[PDB]
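Asks: Mind looking over this structure? Questions follow.
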Amino acid sequence: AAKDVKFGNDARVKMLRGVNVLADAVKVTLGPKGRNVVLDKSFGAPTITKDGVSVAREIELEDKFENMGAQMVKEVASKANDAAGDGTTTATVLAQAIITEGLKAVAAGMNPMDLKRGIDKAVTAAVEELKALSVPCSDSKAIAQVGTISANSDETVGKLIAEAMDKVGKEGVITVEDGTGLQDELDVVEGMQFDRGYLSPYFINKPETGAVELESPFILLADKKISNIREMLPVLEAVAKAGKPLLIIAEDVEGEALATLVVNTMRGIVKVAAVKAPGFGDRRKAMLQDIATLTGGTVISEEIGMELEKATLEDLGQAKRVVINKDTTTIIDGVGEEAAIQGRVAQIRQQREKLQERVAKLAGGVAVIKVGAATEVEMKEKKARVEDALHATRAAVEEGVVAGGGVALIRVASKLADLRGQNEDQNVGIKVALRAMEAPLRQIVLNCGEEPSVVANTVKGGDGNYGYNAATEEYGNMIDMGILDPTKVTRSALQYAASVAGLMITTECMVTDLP
Amino acid sequence: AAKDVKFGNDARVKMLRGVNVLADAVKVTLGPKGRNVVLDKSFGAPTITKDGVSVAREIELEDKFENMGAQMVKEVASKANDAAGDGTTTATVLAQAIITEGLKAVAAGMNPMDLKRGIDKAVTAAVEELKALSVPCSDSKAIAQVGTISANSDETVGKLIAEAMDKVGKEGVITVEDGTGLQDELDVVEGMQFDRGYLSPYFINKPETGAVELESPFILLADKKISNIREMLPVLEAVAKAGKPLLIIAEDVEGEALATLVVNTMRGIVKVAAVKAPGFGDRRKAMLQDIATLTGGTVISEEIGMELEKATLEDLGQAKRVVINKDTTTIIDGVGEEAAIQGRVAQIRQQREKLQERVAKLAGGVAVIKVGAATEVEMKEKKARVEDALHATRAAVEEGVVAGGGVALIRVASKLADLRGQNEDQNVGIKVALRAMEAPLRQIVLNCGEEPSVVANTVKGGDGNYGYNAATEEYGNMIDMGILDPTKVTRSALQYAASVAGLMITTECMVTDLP
Amino acid sequence: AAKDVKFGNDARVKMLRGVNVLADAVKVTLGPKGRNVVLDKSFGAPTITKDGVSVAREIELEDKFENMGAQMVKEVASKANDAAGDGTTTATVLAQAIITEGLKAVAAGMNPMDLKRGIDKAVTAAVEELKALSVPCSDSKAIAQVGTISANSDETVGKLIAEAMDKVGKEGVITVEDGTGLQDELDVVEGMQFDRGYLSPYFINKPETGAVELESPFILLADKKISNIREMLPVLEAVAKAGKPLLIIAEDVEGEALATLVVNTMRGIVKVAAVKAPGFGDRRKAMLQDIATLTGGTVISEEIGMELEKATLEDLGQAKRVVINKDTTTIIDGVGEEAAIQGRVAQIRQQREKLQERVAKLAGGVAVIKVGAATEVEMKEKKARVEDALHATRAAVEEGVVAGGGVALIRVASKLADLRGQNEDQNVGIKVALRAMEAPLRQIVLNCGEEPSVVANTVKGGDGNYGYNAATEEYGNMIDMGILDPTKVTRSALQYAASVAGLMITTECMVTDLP
Amino acid sequence: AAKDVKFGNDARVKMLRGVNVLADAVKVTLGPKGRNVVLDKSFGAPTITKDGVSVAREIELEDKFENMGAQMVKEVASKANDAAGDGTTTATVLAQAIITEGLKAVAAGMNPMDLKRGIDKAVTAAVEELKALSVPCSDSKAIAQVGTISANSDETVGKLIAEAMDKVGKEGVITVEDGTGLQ
């Protein structure tokens, strides 16, 4: 189609208007005196939601340029979510702030590509500074801490999470299943989790989680690449008449057999899914046997001659459940003998870090959680927030908590008061990020109907963990008042907003379709 | 789609206009000198109706923002209805009142989120105060009392209801069936009711009640979850050629067998429905056997080996009728032997509160009512109002009656004259609810063509149960004049209006589709 | 859809405009110097008609509010017709009059709901007063009297009607069939009529009468409810190959067998119809046997074991004709033996009021009428007017005649000159009905091109039955000049107009779809 | 001419919008980090000015009601000027503040004529209190100071006026005209 092209200031004013519409809709939900947004859906009833990414994903504008603005910032809130699990509003609010302040400088005659270098440097430093402040996140306290936070105040949540890790460890494998009743349930049962995602978004049966939940399925363990679909029918027809679903772990699954399986589930007979075997080369040889042992199945190897055509139900493994998402597969309760698994444990124990990881995965079991609730809505809803929190937590653990209320950010801004760049434009670029670092605190206060600059002035008069408690309307030590954000989320908010807004301010020309 | 977004006052003026259109259409029906509203329906002839929720559910506006207003208040009238069975107009009128007064304060510079806290506190207190005033609702008087009221003055109604409970008790199980002739009929026959709703709105054969009525059907009693549909065909084909419908009680029915059954009734051969078995864990084991005994059927247990494939008609139970709705299942006249049921009674009697509940349900029978009427219209129409009243009554019983004419509300408003909050905005928020509490009385009077403030002044000059009798145009003791509202309804009106309007006034921005 | 809502005066001016358009189109046909209205019909040729209801049923307006006006008054003319058979124009003209005068008072500041109470009281009194004036309608004179009138002057009509009743009695059963030639024919033959209408408007084969005429059909007499259609095929296939139609009398016919039969006639093989058996309980047991005896059929009882599957043609009854309408079934010329019927007569004669009614129906036969005519048009047309008249007559008999020219009404208006209500608004409400009572006379005169108020003044100067003879243009005694209206029609006109217009004037708000 | 008449809240929202436009244009010049306003004049070249009354006298709005708002507050800045000679911006900024806060209370259900009595009483008291705080101002140093702040922080103008009053006396006149040179 013929394109519309806009230059310089015009392009930019439009781009910003876009950002604002999205930013403004997301902002209203930030903080304890945050309000909700209603999101239409022809489909079913509207949705009420506080969740920043959820509002973001729905904004699309009519003016094609404004649209482009919104479609870009939408990525910060989106990315935050995939990494952290929370902070998507904060992320958005920082991004809008850097942009506003950025473009103001660009309009001053500053060189955008330098303003960007400044912003980026300011951020690399803020990230370092946050690692310092974080206390870390180790003890079950900090854990249920961050958890309950990312779970949105709900302490019961951060709780189970801490308990969980406190059971199978910080690296243990935790999962989530809908609760049968009103009570939450944490159980440890014979499992494993590895870093492999689905081979097609078309296997998703739970659109909500964006995941693949399968009920007591068989597991196929193939050593070769799967291109042709002919060697599938002997087994794929035996598990058709067994009523149950089927999981495929192989070197890969190529377009030919994949695309047939893809349309074979959605709209099709047997509902199945497939994922690449973990690791590569010599690891996946033994790493795949690990799964075989756990599930009580057989590995179809090429070096023994075994082919897929010469395989039965008996050769397959089994579990009571399994969940696959974008990049994670986790199996729960393997039918594998206690003798067989313990035998393979002693085998590796005998056999230093890479073998240690295989022991940890295997010996070890998988912890499960059943989100209890009164209503099926809340139920599955709560279940959601859980998986979220869990995320941040794992991340929080890997890299802790910091003072909430966005004080952490305000604190790093004064530490970097003396940061400079290679030239004056880079300097303004730093001051632009620092000034933005105040925005979460500033929005939190503004959503309470209170003077945001007056609160900020007095928090900035303080030190360490002194902050504003928006709930109770009085100042104090944020960690003592239990207002903690997880470090991974605060960091991640910052990195992502900076990344997008950094690029965004360097825009001199925009190219889109005609109205 | 591209969205329209409106801020602050503009958003709010539009939101209110919406509320008014709906409120105004509902208001005209409040009280004894209430008039009717005509509701178009391409479908059949138009509908004449006084029933507040019925008017509400039809309002949809063209201006997309105004629409949003109306679509939200529509929920108070809707919620009132699902809980109470009456008071939907009152509910609506209170909601419109809180909103009007609210937004006026918001426009004064008050902090909405505080006005909300005030309103809410004022309400929590009004609810307490109403519990005090209620006399309760216990004696068959108060019962037929509230009944006849919620039935819309019709004394004959409140009557049978009192009789009913007076038969199988307040907790007894009462049902309703269309009358064969012109006479009402109350009969007690060999039944049970438990807290479980249909597994899909697609089983509804009576669109009016929003329920599932089934004629002398067989009952299937399964101990396991029902996912696959293959174990269904041996029995589902034997009851296909028996001409009769079939009820399924199992641990659950999963999408796979559910979705097949769903399209198998509407547009399909055998008309069936399914509901989850009552309770959970060890209760539903024996609780399901209770039903088996009553219906003269067999429980298909897993721990005995019995599967659904190895089951006949003989294994199934039977009743003369059964009605399922949103969250209630009730079976009527079980074919179960008098010996078998009495034997199971003595079994539990031997076996303290949870077992007591199972005795009550079982021993005991189910009372039925046949709404008599001249015309089939009135007939089924009257039948409706009945089920309504019955509701409120059960509720009234659980938590009585209060002075009608909306005097109860006016009375609690003076009791709370001294209620205060945490700050001045919270105070205005209280005064806003109190002032609203006068509105039902004020509308009742306004629908009579009389001076509403002059009536209110003089009712507020009085005490206790002194009120205005709009029918006869003179003041007096409302309980003595027989003008009683059920407590549960007055309470419920208030709680729901407050809930919605409370949220509504905190609105600073609105996001909808383009015109 | 988005709705338009109008308030107060605006709503009302529009509502009235609607009424007028319909009223004005109907008015032009009132009285002996009434003119015709032409009614388009894409379908066939246009229709010329004097018949008030026929004009009414065609008015639909474009302005959605005006439409609502017309769609409401349309009900008076419609209701008149269903009860009386005549007077539909009068009804309409009164209704328009009450409305006009009403709304004028509402605009004076009067309280509508009181104006209504007045109107209603004035009417309850006018009805009483008319019962007084009626002379009654008993002798064959008054009968052919009212008949010939409601038949529109046609004396030949009122004639046969009187003859008829003079044959099988006032309660005898009279029917109508198209005439074979040009001569009218009255014949008495071996029949019965009971108060039961068709079980679906979809059995109608004569769209004109809105009835179900069936030619020498078989009669099925079932004791049970008919839900399933399987027990139908043994008999329904034997009467398929007998070429003739089939009538079903049973306890009921439920949706399942009904909906199959419904589409099985229109668009289908065997043309059949079904009606509920007369009475209830113990009556319908013997009351159904009565029909069996008359038709020479067998009753398929449950208490003998007989099922519908085990039934032949031989078991069924037969008649030469049968007509079913909205609420009446009447069978004509039963094949039942003279011995069998006389035997059942002696059986009941032996066996006090309820058994007396069964004797009357049975012993007794059914009188038939064949409307003779030159053209098939006139023929079937005349046939129509007949059935009409017959109606009013039966009614006239049950509750006589009064002075035509609308003098009766003018006479009751002076009798009620001293009627008062509970307050002044109720008083105006009475004067509003009284003043309206003059309108028929006033329109009759206006359609003659003469001064309506001058005629009215001089009729009101007179007494008793003195009136204006519009045909001959001179005053006199209306009963002596043969200008009589039947009481039932005059009463019914009044009651219905009052009913609708009473409601209509209480309208403060109107809600409809957007243009 | 036919008149437009507006009531209650509508009248008031419009009246306020008027006040704001004038207030906002005058406000930007208040204080040492005050900026200038440019005032068109078909007549000659435009005028640059910091002087609050000068901006005020030029505001006239198109919406006839908003106009009325502005035309009324314009009188505070105008009156200040005729009496004092300075403070016209301050005057304007106070006036806009009382109004904003006032109308907010009126919208709360307060009785306007009482809000007025309060305001007036508060002011009669503030005037008394200021008489107290004032230290008289009689020494050349103090005089030079008011002069300086008046002249947007220009020490020379202060000094120059202080010197002037010192020489002519109290019962003596000082005029100001265009000079030839730069100083």
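The numbering of chain C matches Swiss-Prot: 2-352, 362-525, in order.
Quick reminder: no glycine exception, Cβ is built from N, Cα and C everywhere.
Here the residue is the original one, but Swiss-Prot notes a mutagenesis experiment at this spot, C:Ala2 to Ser: Complex stability is significantly decreased; when associated with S-76, same residues as in M.tuberculosis. Among the features that Swiss-Prot reports, ATP binding site is placed at C:30-33, C:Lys51, C:87-91, C:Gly415, C:479-481, C:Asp495. Experimental mutagenesis at this site is recorded by Swiss-Prot as C:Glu76 to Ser, annotated: Complex stability is significantly decreased; when associated with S-2, same residues as in M.tuberculosis. The mutagenesis experiment C:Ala109 to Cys is recorded by Swiss-Prot, whose note states: Forms inter-ring disulfide bonds. Prevents ring separation and leads to the formation of high amounts of symmetric GroEL:GroES2 complexes. Annotation of the mutagenesis experiment C:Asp398 to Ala in Swiss-Prot: Can bind ATP with normal affinity, but is defective in ATPase activity. Binds non-native rhodanese, but cannot release the protein. As a published mutagenesis entry, C:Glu461 to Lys appears in Swiss-Prot alongside the note: Temperature-sensitive lethal mutant. At nonpermissive temperature, the rate of general translation is reduced and a defined group of cytoplasmic proteins are translated but fail to reach native form.
What's the neighbourhood like for each of these?
Replies: Long-range C-beta contacts of C:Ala2 (mutagenesis position), restricted to its own chain and to partners at least six residues apart, with a cutoff below 8 Å, comprise C:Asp523, C:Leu524. Following the DSSP three-state reduction, the secondary structure of C:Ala2 (mutagenesis position) is coil.
Here C:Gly88 (ATP binding site) comes close to C:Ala81, C:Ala402, C:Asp495, C:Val499, C:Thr500, C:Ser502, C:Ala503: these same-chain residues lie at least six apart in sequence, with C-beta atoms under 8 angstroms from its C-beta.
Just so you know, the Cβ of C:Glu76 (mutagenesis position) picks up 16 other Cβ atoms within 10 Å once every protein chain is counted.
DSSP classifies C:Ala109 (mutagenesis position) as coil under the three-state reduction. The Cβ of C:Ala109 (mutagenesis position) lies under 8 Å from the Cβ of C:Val438, each of these being in the same chain and 6 or more residues away along the sequence.
Sequence-distant neighbours of C:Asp398 (mutagenesis position): residues of the same chain at least 6 apart with a C-beta under 8 Å from its C-beta are C:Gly86, C:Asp87, C:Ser151, C:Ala152. In the three-state DSSP assignment, the secondary structure recorded for C:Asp398 (mutagenesis position) is helix.
Cβ neighbours within 10 Å of C:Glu461 (mutagenesis position), excluding its own Cβ and spanning all shown chains: 11.
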Asks: Would you count the other CB atoms within 10 A of the CB of C:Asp495 (ATP binding site), including those on all shown protein chains?
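Replies: For C:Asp495 (ATP binding site), the count of other Cβ atoms within 10 Å is 29.
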Asks: Which has the fewest other Cβ atoms within 10 Å: C:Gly32, C:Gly415, the binding-site residues listed?
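Replies: Comparing Cβ neighbour counts within 10 Å for the binding-site residues C:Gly32, C:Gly415 gives C:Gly32.
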Asks: Report, in sequence order, every one of the recorded positions (C:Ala2, C:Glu76, C:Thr90, C:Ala109) having a CB within less than 8 angstroms of a CB belonging to chain B; if no such residue exists, report 'none'.
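Replies: Contact set vs B: C:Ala2.
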Asks: To which of the binding-site residues C:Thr30, C:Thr90 does the lowest count of other Cβ atoms within 10 Å belong?
Replies: C:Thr30
Asks: Looking only at Cβ atoms, how many others are within 10 Å of the one on C:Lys51 (ATP binding site)?
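Replies: Within a 10 Å radius of the Cβ of C:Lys51 (ATP binding site) lie 16 other Cβ atoms.
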Asks: Return only the integer: C-alpha distance in Å from C:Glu76 (mutagenesis position) to C:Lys51 (ATP binding site).
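Replies: Between the alpha carbons of C:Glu76 (mutagenesis position) and C:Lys51 (ATP binding site) there are 18 Å.
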Asks: For chain D, which of the recorded positions C:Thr30, C:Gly88, C:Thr90, C:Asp398 fall under 8 Å by Cβ?
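Replies: Qualifying residues, whose Cβ lies under 8 Å from chain D: none.
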Asks: If I restrict to non-local contacts, at least six residues apart, and a C-beta distance under 8 angstroms, what lies near C:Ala480 (ATP binding site) in its own chain?
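Replies: Looking at Cβ-Cβ distances below 8 Å from C:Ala480 (ATP binding site), excluding near sequence neighbours, one finds C:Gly32, C:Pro33, C:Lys34, C:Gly415, C:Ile454, C:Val455, C:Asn457, C:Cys458.
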Asks: Where C:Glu461 (mutagenesis position) and C:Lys51 (ATP binding site) are concerned, what is their Cα separation in Å, rounded?
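Replies: With distance taken Cα to Cα, C:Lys51 (ATP binding site) is 23 Å from C:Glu461 (mutagenesis position).
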Asks: Under DSSP, is C:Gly88 (ATP binding site) part of a helix or a strand, or is it coil?
Replies: coil
